[PDB]
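Trainee: Following this message is one structure expressed as structure tokens.
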Amino acid sequence: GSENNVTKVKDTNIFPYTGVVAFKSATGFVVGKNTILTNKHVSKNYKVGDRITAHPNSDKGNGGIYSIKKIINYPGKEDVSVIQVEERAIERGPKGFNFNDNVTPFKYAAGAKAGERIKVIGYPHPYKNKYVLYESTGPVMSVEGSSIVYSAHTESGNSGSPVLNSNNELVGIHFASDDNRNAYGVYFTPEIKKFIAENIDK
Amino acid sequence: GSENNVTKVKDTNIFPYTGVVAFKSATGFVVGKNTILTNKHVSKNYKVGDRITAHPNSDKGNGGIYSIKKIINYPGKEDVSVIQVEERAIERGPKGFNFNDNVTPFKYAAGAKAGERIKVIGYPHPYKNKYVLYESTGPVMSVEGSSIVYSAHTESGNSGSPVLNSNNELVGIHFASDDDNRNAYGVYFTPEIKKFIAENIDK
Amino acid sequence: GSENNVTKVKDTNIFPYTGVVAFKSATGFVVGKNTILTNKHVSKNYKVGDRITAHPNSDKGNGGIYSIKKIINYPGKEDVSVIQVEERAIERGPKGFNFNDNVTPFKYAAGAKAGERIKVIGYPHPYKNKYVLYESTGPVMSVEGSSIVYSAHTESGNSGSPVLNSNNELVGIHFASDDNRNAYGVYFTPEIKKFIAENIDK
Amino acid sequence: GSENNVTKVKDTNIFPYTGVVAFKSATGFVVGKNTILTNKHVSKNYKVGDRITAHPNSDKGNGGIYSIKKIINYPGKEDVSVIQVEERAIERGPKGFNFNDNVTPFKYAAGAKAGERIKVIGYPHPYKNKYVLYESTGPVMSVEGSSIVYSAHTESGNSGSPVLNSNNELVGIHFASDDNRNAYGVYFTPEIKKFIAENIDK
Amino acid sequence: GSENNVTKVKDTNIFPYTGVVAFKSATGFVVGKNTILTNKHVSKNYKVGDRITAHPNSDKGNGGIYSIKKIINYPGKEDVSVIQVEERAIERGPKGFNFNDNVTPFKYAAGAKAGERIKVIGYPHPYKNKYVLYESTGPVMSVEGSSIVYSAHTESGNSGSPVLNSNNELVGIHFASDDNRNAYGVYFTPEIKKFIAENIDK
Amino acid sequence: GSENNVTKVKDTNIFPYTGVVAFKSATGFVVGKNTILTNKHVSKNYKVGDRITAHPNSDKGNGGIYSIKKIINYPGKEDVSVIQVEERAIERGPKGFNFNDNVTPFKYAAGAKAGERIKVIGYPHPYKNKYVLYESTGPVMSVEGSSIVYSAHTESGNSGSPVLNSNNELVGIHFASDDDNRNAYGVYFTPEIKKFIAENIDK
Ligand SMILES: [Cl-]
Ligand SMILES: [Cl-]
Ligand SMILES: [Cl-]
Ligand SMILES: [Cl-]
Ligand SMILES: [Cl-]
Ligand SMILES: [Cl-]
Ligand SMILES: [Zn+2]
Ligand SMILES: [Zn+2]
Ligand SMILES: [Zn+2]
Ligand SMILES: [Zn+2]
Ligand SMILES: [Zn+2]
Ligand SMILES: [Zn+2]
Ligand SMILES: [Zn+2]
Ligand SMILES: [Zn+2]
Ligand SMILES: [Zn+2]
Ligand SMILES: [Zn+2]
Ligand SMILES: [Zn+2]
Ligand SMILES: [Zn+2]
Ligand SMILES: [Zn+2]
Ligand SMILES: [Zn+2]
Ligand SMILES: [Zn+2]
Ligand SMILES: [Zn+2]
Ligand SMILES: [Zn+2]
Ligand SMILES: [Zn+2]
Ligand SMILES: [Zn+2]
Ligand SMILES: [Zn+2]
């Protein structure tokens, strides 16, 4: 075979993949009880009642299908949208009908620096009949304020993917793009973190 | 083989490919009598007397070589330029020396929606010795005003390529690309742009 | 095999590759005595005493490892930084401990025009344990003022790479990115040449 | 994109693809009323009552699912097996429950010669959850007796695939395998044609 | 990214990869105390005193470097060679200097059938400066006697790789070769199993 | 980019590539005055008067087109055939109309060993409209008598390609291919084969 900085995830039912969710067009991940994060350009395409699916892997199944109950955009310029779902599944996952028993939120990392290895996990290919999760690895190029840039292979559906460090702790949320190219994430500054904690379902 | 969102067009002498023309560096397509559409960043590299070729495919031939007679940039910000050609071919196509007999313009689509399948058809590799036409498929991500964004594999030479729906109706013109399933950016034909184009079709 | 607009350089100890240097995260190239060029977003990550390596190729060796002695960013908008190194190698090259005897600066080309063939030569993959030099070919799309655009396969590490014409003369410096994509360089205008000549070590 | 001697067939419900059928592990194609052809190493894995599907394409549907009613191996050395199916579909195709109304047999070509372009049409990837038909093009290298050799990209599932000329006429049946490799088929000699005609369901 | 039936193994220090060993040219795996298996065409290239390395992964290290003490070829036609190593490492692994503490032998599977998923694990690229383990997945095509055939992407260095089922139990040893091609293994018949058990170091 | 054991040769007008010739379906290489070597399964598709081309590279030109004048198969089992050409080019190369002035034969290597790096140089894609020369690198797996096996990416058209060591000396002729790092099979030049070739070089 060959070196490859992106590979298909064959088992999406183990951590960290159990923190990731699919939209028809994009990716999101869990941040707290009944609460997911994605980009604003993703959430504009959705409304209350639309469905997300928890860590799906084509016909190997998933953690359940859930409906969106609230969409809250961050008021700053950063591309962050908090989405709450109804806790009771439309279709159950293997751990039952409760959203939170089928998913796992991430710990925030202590920080991030140029040169460290990150992973972007998400559903790179939008509007497919089957959901396939890919893991894209690469180094951090820069952390400046609320901007984190890394070199990786990312595609349009990665919008909303978590960016994790080597210990599966959260360093960012992807928003825009062999391919070892600069790719762009929102780094969680204290003001963004505060907006998120405030909009987690209580 | 493998899934691939871009493949070589092996017969460019059937519809929809007989709508598409090649520049040395880019793509365009036919909009009406003696008239083609491309981007402003393409037309700035050309002038009256420069040559375009109709639906070429390496040494399989083409629908003729024609000279440019007029360049008319759209006055708005969108990246659209109208180019008229001399009707009399420099080199004939199989349907003769008249440009219009060797090409086919597209019908406009009724609109376009996020999630629908499009195709971008054009000459993705600029400044080659042989013209090779590729078809790039993918879903529309967004339509907002004159901006249409789709996820596809497009390349530098695709500047000017038509963006068609599943029934080969026109939804846009490609202008920028900034596996590969990447957001790619077209001009959606709003009424103001359609009016400009209609007014600049050779009479 | 297949047509490919980017291939691995297997001997980096011949011209023009002997004008190219590696940073941990990016590329640069020699402009004069003890002096290299790169981008401003590359030099931001380095400081006096950090190290660059002269035309490395995996474990086939290199022209030596050298320390940075001064960093001078171009005052204009263009993404150009001049870096001077200590002349005395930290680790020697095959031609000895003097930086200048192990490298080769480029001649400026007379100019550059749309459609001509260029090559971008550099270390495309950032933060690797081994330095691998690739050569990316493609045509110039546009030259205007200080902006040169070409169609090529470039990646995040190519920041700082020379852009040469078919006679290995210098037409620009890469700064931003099959793939036949528009890629962007700084074209050396008289004002930029003047800044560079003024900042070559004496 | 790139030159490629193998591409996915996106509509398998037009000629010539309507002459091709799938087994779980391999390909076959229609030779006459209720009758298909494949290799002897394919038919070894099947029995009466096993199922084949007519020109499937993922979830875009198919020409119907049919049961095997008889397996007849060619007495000679050549890797040819005739399989008859029950005429009445287990699951219908768009043209109804009759096998014959949903498929199309091929005309034999007048012959075949070195350098002419052929196509091998079949299901290259064995034992998949979804059937994906690919078309592999390439030139004939040699024809001798019952042996036709061509240069193409074929894979293990292509056992049993038709080999057609540029007018979709039949020149052989694949049996054994960028990749532009010599690939091997059975050329239909008069003795083989005679066996086949004798074993077409009446 | 894309579907791929072969991927780089990033951590070779967990089971099942801790059963695999590298030769300069090929692969082998552990069958018992101080004892490995490979092909006869591999062992002909080695002699007492030559080195094998336990589950290496470029510069991430390995389970130790060990010397060959005995080579015993199976007397039948099948491509099987038992190699014993000196128990005391030339260079230790993380579990110390004893060969057997750094490696793990496999359980034989109860049998194997057409259509089941297998994995071939080994070092596909011979005579490299760094050892990179790849995992190639695919279905079993046939089990006939001492022959097992599967559809996979295998390369010259895979000679000697174990072929494992989905529970990491042993089904074969690879000996000869997108690429989904038939690939050929020795299936462990009782007579082969007896030869192996008889030549395990006591 | 990526590691790749096969790449396109961009200048076929330098050594070692000026040793290699193209058939419509296969490769060969020069062994001496007016004489080339290929496989028996290639030469059986050719006859006196058929044309080979010297070191072509698409439209960059070539060292001339020459006609075959004699085919002499090796009497042993190994897959070797000697082909002589008419010395006077049908179409000249840059060094003129004489075949020998436009090509270069190889020196034989002193031998070959498992683990050493070789190159297979040839025209891997048969029956194309344009001749494209590729170089496939990889290690020797085994040498036994007249059999040399190496791990490389070779294709149908590589039949007849020379197999050279790191100093461009001849170690073998490729005959069969049965990423891709696969065992590939050449004829190693034993003394009996060398003698046959020397005796069949045009005088
Ligand atoms: Cl980039
Ligand atoms: Cl993108
Ligand atoms: Cl582009
Ligand atoms: Cl082959
Ligand atoms: Cl195969
Ligand atoms: Cl192999
Ligand atoms: Zn490989
Ligand atoms: Zn956005
Ligand atoms: Zn690439
Ligand atoms: Zn395939
Ligand atoms: Zn523009
Ligand atoms: Zn990709
Ligand atoms: Zn090839
Ligand atoms: Zn910058
Ligand atoms: Zn591509
Ligand atoms: Zn790409
Ligand atoms: Zn392309
Ligand atoms: Zn068979
Ligand atoms: Zn290949
Ligand atoms: Zn392959
Ligand atoms: Zn992808
Ligand atoms: Zn063997
Ligand atoms: Zn393939
Ligand atoms: Zn690369
Ligand atoms: Zn032969
Ligand atoms: Zn491969």
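One-based numbering along the chain as shown.
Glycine is treated like the rest: Cβ placed from N, Cα and C.
The annotation active site, charge relay system is assigned in Swiss-Prot to F:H41, F:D79, F:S159. According to Swiss-Prot, the mutagenesis experiment F:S159 to A (Swiss-Prot position 193) carries the annotation: Loss of activity.
Describe the structural context of each listed feature in the structure shown, including burial, neighbouring residues and relevant distances.
Mentor: Sequence-distant neighbours of F:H41 (active site, charge relay system) (same chain, six or more apart, CB under 8 Å from its CB) are F:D79, F:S159, F:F175, listed in sequence order. In this structure, F:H41 (active site, charge relay system) is part of a helix by DSSP.
DSSP classifies F:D79 (active site, charge relay system) as coil under the three-state reduction.
With a 10 A radius on its CB, F:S159 (mutagenesis position) counts 29 other CB atoms from all the protein chains.
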Trainee: Could you give the Cα distance in Å between F:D178 and F:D179, the residues bounding a stretch of 3 unmodelled residues?
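Mentor: It comes out to 16 Å between the two Cα positions.
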Trainee: Let's check the environment of F:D79 (active site, charge relay system): how many other CB atoms sit within 10 Å of its CB?
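Mentor: F:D79 (active site, charge relay system) is surrounded by 23 other Cβ atoms within 10 Å.
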